[PDB]
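Here's the structure we're looking at; comments come further down.
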Amino acid sequence: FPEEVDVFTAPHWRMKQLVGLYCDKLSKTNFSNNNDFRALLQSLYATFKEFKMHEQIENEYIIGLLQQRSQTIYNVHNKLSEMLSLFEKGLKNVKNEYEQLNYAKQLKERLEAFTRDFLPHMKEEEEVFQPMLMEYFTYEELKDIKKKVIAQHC
């Protein structure tokens, strides 16, 4: 698929880069240490804010359009909002090492589940929405769209 009409690849290269960064931080993080703990949550909150902007950009510049033209919408492209709330909880409601370590176990559980769903969600957009975009829009329309999408991401 021509680079100039690919509306997922570059944003997703950034999102996967962010997944890699938080997985790395997660596994090197000392949850018994309060500073290490908060720094981790702070990184995670910023990261997940960018994920939310990304999904919003998709909704506003790509998905809403594709769904009006194909009318083949049934799945509703929430998750991120619950993850951000989780993080806030850790940054405001955790006082000592006992709470930190109980929290960590839950954080890890929820991030693993998030990650296991987020990668396939992205692959479905590239494998399914991209090709649909080909049949319902012209090549220049798609170029315009990618233009608007990169502007919002970058």
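Numbering, chain A: per Swiss-Prot, residues 4-80, 83-159 in sequence.
Every residue, even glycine, has its Cβ placed from backbone N, Cα and C.
Record note (Swiss-Prot), mutagenesis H15 to A: Abolishes iron-binding and promotes its degradation. The unchanged residue is displayed. Its Cβ placed at the centre, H15 (mutagenesis position) has 17 other Cβ atoms within 10 Å.
Among the features that Swiss-Prot reports, Fe(3+) 1 binding site is placed at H15, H57, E61, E130, with the record citing experimental evidence.
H57 (mutagenesis position) falls within a helix when secondary structure is assigned with DSSP. Experimental mutagenesis is annotated in Swiss-Prot for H57 to A, with the remark: Abolishes iron-binding and promotes its degradation.
According to Swiss-Prot, the Fe(3+) 2 binding site annotation covers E58, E61, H80, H126, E130, on the basis of experimental evidence. According to DSSP, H80 (Fe(3+) 2 binding site) is assigned to coil rather than to any helix or strand.
Swiss-Prot documents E61 to A as a published mutagenesis change and attaches the note Abolishes iron-binding and promotes its degradation. Within 10 Å of the C-beta of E61 (mutagenesis position) we count 21 further C-beta atoms, all protein chains included.
When Cβ neighbours within 10 Å are tallied across all protein chains shown, the highest count among the recorded positions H57, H80, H126 belongs to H57.
Distance (Cα-Cα) between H80 and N83, which enclose 2 unmodelled residues in the deposited structure, is 10 Å. Counting other Cβ atoms within 10 Å of each Cβ, the binding-site residues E58, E130 show the lowest value at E58. The Fe(3+) 1 site, placed at the center of the C-beta atoms of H15, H57, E61, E130, has further neighbours from the same chain whose C-beta lies within 8 angstroms: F11, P14, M18, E58, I60, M127.
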